Amino acid sequence: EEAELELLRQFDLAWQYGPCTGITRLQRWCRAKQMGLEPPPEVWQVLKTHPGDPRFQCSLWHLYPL
Amino acid sequence: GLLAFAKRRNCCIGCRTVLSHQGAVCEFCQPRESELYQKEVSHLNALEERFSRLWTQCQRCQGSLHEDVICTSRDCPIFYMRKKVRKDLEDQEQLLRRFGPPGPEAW
Amino acid sequence: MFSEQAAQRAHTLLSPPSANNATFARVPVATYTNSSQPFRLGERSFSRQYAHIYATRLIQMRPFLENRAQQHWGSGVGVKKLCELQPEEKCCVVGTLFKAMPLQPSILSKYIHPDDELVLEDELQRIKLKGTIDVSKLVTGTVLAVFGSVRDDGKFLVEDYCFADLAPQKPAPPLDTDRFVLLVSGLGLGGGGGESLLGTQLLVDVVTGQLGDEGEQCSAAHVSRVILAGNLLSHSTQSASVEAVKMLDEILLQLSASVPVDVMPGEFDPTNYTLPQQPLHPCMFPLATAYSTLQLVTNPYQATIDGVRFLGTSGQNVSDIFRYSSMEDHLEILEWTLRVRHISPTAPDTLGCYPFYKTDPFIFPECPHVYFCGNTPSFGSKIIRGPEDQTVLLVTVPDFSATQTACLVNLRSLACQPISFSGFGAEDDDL
Amino acid sequence: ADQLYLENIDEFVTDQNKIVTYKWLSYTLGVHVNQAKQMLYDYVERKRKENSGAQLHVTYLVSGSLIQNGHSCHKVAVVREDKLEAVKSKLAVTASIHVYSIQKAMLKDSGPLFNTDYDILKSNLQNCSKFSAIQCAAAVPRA
Ligand code: SF4
Ligand SMILES: [Zn+2]
């Protein structure tokens, strides 16, 4: 923790995985894996050792009335 | 305080009588159900047409068609008029699922 | 085809009564498969934005255009991203169009104007385009490859450009005895004349087996299916619609007695507005839901009718392209839609759709044997060829309220013949 | 036998002053459709050979192939009593001729010939494939 919260914030702004501020984080991870762009096997291995926490399993701007 | 403890009391679409069970129509107003389905799908149809004209206008005012919109401009009518149609559509879509589905989906 | 065989016998009906009159049987429909499952939407969550659709469209359409620009311009390839371009160097770019037209209405008859620009756009930035390219034939939303160089004013000079093209097509088995399929569109129940009433009556009387001699009754018994394609209730003004569903229920009862029927929603029909239109709810048809020969579908309809695979719409993509382009011929617009590998490229920018996010479903994944359209103002049909062994029959279905014309498609020779109905009017040839 | 439907048609047409299509005369007397067309042709031939000056008007149906500009279409028309032979000579191939209706006093357009068939359908709604030449098998009320 506090290092796992920057890896996800770095996965969320890389443009080669998609334009993602409307959906979940694991849905975008599986969308890129289907098309197989290059999802890395570390943004998966922190979404498995946690429960349904809203500060891991949510996009950066899931507040913010946009 | 008390406002949170709503029992989600359902109501008849025809004559507004609260009753037990989830069916949309009332037992006295059941014959006129094709007309009551006809009524309100022309409302869902007009909310669908308003969602699409607004959420693609932000893409042309922003410049790009491939990246997210971030513009909370308080002097634009576009902002917060694009926020309420999501909820109107959220509500009007769920009122028509009182009626069954028009077919299967797992075939 | 049909009217050739309809005279192949003897004529009995200008005669006094007889002991027996012949009867027949409807031909079996021993194979059918609906494969329009990507258009049937079970969950239907809104609250996304329209940027997930363009991104997956580009990501899926990119290798087709790379693989065609290789064999169309030589394997000494120069394909490059839009940011890595050096001034005045020959390269190939793969991107998405955006047509910048004024006179297109904002929130607060054709719409083409003598000045309007094209812009090639990728995920990161844009660039303007001039040179040898058509300014008014192309529409916003087409994905294409292009050849040229970055000039000094930041613009781009285009020499030639290529589209995605036709998809692969497996061959169909041949048939033994010819079966026919009837296509109708746009009855317009609610307004549109009284000659349309006798035309609709004569059409259902011919197909059900009430009219004509043993020639017509032998030939209408071979019609295997009936497809009704959109715009069933033409409406004069919304703000009438309740009394029309009763008559549509009666007509679908009189057709569900003999044939199998498939019913599709249209521009005015009680469904949603976005483009994968969902099937009609059965609670508006009390009488016709007694029989299991009536079926209700939606907008984009696929099927596999006796080996031959069909795909069609009710004519909402073709008229949308007709609004914001310069082409007039509806058969040409249908073939152009086939050429860019997309059923409706102008969506969403001027034709509304659902906000998908996993995969764009309007990209052709295979090639259909038949490909029809909806409510077109006149009959037309054609055969086109692919680069590989790919042949496609293209039909435009007329509108019944004005022309009173339907189409018969043979399933063994793969040809289309018009059928027209006309009772006599207030006609007196002595004035 | 013959006098049965001959007198029935002679009271339906000339006394009650009605308009008799073949489908009305097959829902009244419970007859097959082709046999009803043959009945109407029998009546018109008898009463047009007897007298030649009756108060009787006919309307027929002509169907068949045609070529307008290259393409082969199939034209089906309900025609009056004056214009039959010209319509027959415009066509290429002929495929169906029978009788459609008879009248007492002449109409102006094809207006009431839909009203009659519609109204006799309106009360007789559980049978339309009853006197039909084509009898399918999978269409029986199930759902
Ligand atoms: S909310 Fe209004 S100002 Fe902001 S991008 Fe949309 S249209 Fe433009
Ligand atoms: Zn009620």
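Chain C is numbered as in Swiss-Prot, which gives 1-108, 124-254, 271-462 for the residues shown.
So how was this one determined? The header says electron microscopy, 4.9 Å.
Cβ atoms are placed via backbone N, Cα and C, with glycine included.
Over in Swiss-Prot, the protein carries these features:
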| type | residues | note |
| --- | --- | --- |
| MUTAGEN | C:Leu217 to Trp | Loss of POLD3-binding in a yeast two-hybrid assay |
| MUTAGEN | C:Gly224 to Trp | Loss of POLD3-binding in a yeast two-hybrid assay |
| MUTAGEN | C:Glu231 to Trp | Loss of POLD3-binding in a yeast two-hybrid assay |
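Positions of the features from Swiss-Prot, shown on the structure.
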residue  : record               : DSSP (3 states)
C:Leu217 : mutagenesis position : helix
C:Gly224 : mutagenesis position : coil
C:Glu231 : mutagenesis position : helix
Listed in sequence order, residues with CB under 8 A of C:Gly224 (mutagenesis position) and six or more positions away: C:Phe24, C:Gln232, C:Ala235, C:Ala236, C:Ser289
Cβ neighbours of C:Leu217 (mutagenesis position) where a neighbour is any other Cβ within 10 Å: 22
